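Here's the structure we're looking at; comments come further down.
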Amino acid sequence: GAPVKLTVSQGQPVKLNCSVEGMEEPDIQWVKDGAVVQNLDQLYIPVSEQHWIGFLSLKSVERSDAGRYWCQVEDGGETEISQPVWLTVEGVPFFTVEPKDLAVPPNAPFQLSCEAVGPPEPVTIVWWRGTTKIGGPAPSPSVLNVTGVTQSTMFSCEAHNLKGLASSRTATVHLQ
Ligand SMILES: [Zn+2]
């Protein structure tokens, strides 16, 4: 278990490679997190007799493309296979917890919350109410305690990491 670790920025193409050795006509397949890969360009070429390289192309990486990839061959036996590559996709923060819309009575207290993650880490959050910075910058997860509102009000989180900024959905708190 010595995986290679490949880090790519969101939206960039990437190509992964594996080596398969010790077998004439291996049936090679790319696997991601233990599942046979679908809907990606796969290429398997011979450099010598008994020496093959597998090639997996991704056109424009998103978060869901991150995972552990490797090549497997059926039967295999003494076939030597390259170690897995761990694909990590870096970019601006992603909100795992969005702020929720609420209906509240006037001057009644409430709490909103949001969570955002990288990579890269760490992530900090600021809260906006209308166009006014309230809370933060503070780490994730973030909560916002509000004493009350007297009219419909918008709240959103803005998350920050090395790669830049992401906004949450805008929550609306309306009067019941
Ligand atoms: Zn910064």
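Following Swiss-Prot, chain A residues are numbered 47-222, in order.
Looks like X-ray crystallography, 2.0 Å, at least that's what the header says.
The backbone N, Cα and C atoms fix where each Cβ goes, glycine too.
Record features, source Swiss-Prot:
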- 139-220: domain 'Ig-like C2-type 2' (DOMAIN)
- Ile99 to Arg: Abolishes dimerization (MUTAGEN)
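Taking a C-beta cut-off of under 8 angstroms and a sequence separation of 6 or more, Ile99 (mutagenesis position) has the following same-chain neighbours: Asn63, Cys64, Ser65, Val66, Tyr90, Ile91, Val93.
Residue counts for the domain 'Ig-like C2-type 2' (139-220) under DSSP (helix as H, G, I; strand as E, B; rest coil) come to 0 helix, 47 strand, 35 coil.
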